[PDB]
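S.K.: Got a structure here, written out as structure tokens. Questions coming.
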Amino acid sequence: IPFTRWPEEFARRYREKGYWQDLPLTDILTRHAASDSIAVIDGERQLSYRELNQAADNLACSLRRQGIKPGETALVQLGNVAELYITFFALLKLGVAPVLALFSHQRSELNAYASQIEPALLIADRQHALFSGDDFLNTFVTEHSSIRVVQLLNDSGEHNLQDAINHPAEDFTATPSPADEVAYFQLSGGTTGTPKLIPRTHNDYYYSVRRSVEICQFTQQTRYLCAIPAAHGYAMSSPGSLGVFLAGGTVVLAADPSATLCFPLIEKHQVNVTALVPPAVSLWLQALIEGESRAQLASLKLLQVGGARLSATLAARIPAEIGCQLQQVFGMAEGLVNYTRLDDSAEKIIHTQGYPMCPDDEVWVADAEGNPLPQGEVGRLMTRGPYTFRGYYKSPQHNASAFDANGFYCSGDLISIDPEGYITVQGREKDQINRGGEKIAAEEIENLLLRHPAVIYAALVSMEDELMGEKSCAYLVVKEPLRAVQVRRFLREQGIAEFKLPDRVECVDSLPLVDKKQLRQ
Ligand SMILES: Cc1c(Cl)cccc1C(=O)NS(=O)(=O)OC[C@H]1O[C@@H](n2cnc3c(N)ncnc32)[C@H](O)[C@@H]1O
């Protein structure tokens, strides 16, 4: 499986300093293979580390019998369910590199993912709109003829994922990919017209998990509510579900981050850490005002907030109105993750997004050309490090643009750095909307809008929204009258995630030639 390697002097340095430990990610689970402490709670269901590890082997083995081999890829679309973690570890034990699609992702996204990786295996959920019938499957498995095996959650027919997990592995020995080779594929937020996949090696991904655990001081006592989409890198590795498993803690799954669902789960299971995005934090504080008992969240000792910038106003209210410590998490699926420390001054936890988790994480601030700007100046985040990648998967065209000569990645974020060395996010250069933490590639949507017969020109732009931070607005120059429902219905036919539909559509007489920079003015 081809990916951009680190130069050898970098791989050697990162091994010498102990970042790369040359262990597979399977180690996170198999160190606990003897344990009967609870690893996953999912509604009424409680899986031990022993059971989880066994489930993973059971599935890994079942797939091996169906003829899935090491070095092959897989498309996995499971939500906030135990089977996400079983499937992730099953495929890691086989040496199969998956993409973890979010439940929200639809036709266009799955097709895009399947096209780049050419998967041998598809794992999806019959509770998904696309997988309740066999119509889409028939079409999907035709277009993506690489697919040989299909396993489906909440199926009682031939392709039942349960029957595989429940089938005890006779003599199974794991064959994880080498630790300096690809383990799995993360998803970019998106700056381009097609999704870009991020190769994560065991060495790079494990270190980010291991180092995240040190900072957030996760232990066997950690009870982590995983309420955001469980397959996202923030819920997965920062420190996320894996960080919890590593530590020997417990992951509590919730279908979404509504106060309606989570407030009960936090009190019931005595959760002491969870990860949210700004709008979820807002709705939580509003739910407390609207008269939810604050004592339901007594057990909470750390609340992570990331995916998008947290207003100091919102930040300051977390200790007061909820009564736990805040951690701001500024990270990206490409690698680099900045944390506030648990011992940081209120000043840094409220007004900054921390500093990189690795001492050998390297961060300078570029001007429009690409020269270093001195501290306190605002400019483009340029970074490289032991868990920051060196190329999207099979993207020589975009990789040329995305990295400078020395292998520094531009995140398309604008940042300043304090005298104390802390990063504050000041804005964004990449053509990306941040819809309450969820990322939309403006180009992806503009291309889809231009497919519409009435649409001459398309501009997708951010607009301030108090709840979400940003909402999508589609500016269209049209042949004929076009109402928002028509645009939205049309885009849903193309088959994309709901969050990607423009919250607002406006037909205008002209757009400038699109110069989005001027359209803001
Ligand atoms: C991967 C990730 C982790 Cl592991 C932890 C927290 C957030 C993310 C994340 O944001 N992942 S991402 O791939 O979906 O998007 C990366 C982009 O998300 C934005 N972002 C993430 N955290 C922030 C933040 N705290 N403040 C402002 N912007 C933020 C930023 O533009 C960054 O380039």
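So for chain A, numbering is Swiss-Prot's, and the shown residues are 3-515, 521-528, in order.
Determined via X-ray crystallography, 2.8 Å.
Cβ from N, Cα, C; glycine included.
Pulled the feature table from Swiss-Prot, pasting it below:
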- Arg437 to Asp: Catalyzes the adenylation reaction with 10% reduction of activity compared to the wild-type. 3% reduction of activity compared to the wild-type; when associated with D-473 (MUTAGEN)
- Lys473 to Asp: Catalyzes the adenylation reaction with same activity as the wild-type. 3% reduction of activity compared to the wild-type; when associated with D-437 (MUTAGEN)
- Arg494 to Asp: Catalyzes the adenylation reaction with same activity as the wild-type (MUTAGEN)
S.K.: Hey, does DSSP put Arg494 (mutagenesis position) in a helix, a strand, or just coil?
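M.R.: Note: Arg494 (mutagenesis position) is helical by DSSP.
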S.K.: Can you give me the CA-CA distance across the unmodelled stretch from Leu515 to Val521? There are 5 residues absent, and I want it in whole angstrom.
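M.R.: Taking the Cα atoms on either side of the gap gives 5 Å.
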S.K.: Show which residues of the chain containing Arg437 (mutagenesis position), separated from it by at least 6 in sequence, have their CB under 8 Å from its CB.
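M.R.: Non-local contacts for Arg437 (mutagenesis position): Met470, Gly471, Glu472, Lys473, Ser474, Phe501, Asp505.
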S.K.: Taking the Cβ of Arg494 (mutagenesis position) as the centre, count every other Cβ atom within 10 Å, in any protein chain shown.
M.R.: 14
S.K.: If you count Cβ atoms within 10 Å of the Cβ of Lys473 (mutagenesis position), leaving out that atom itself, what do you get?
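M.R.: Around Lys473 (mutagenesis position), other Cβ atoms within 10 Å: 16.
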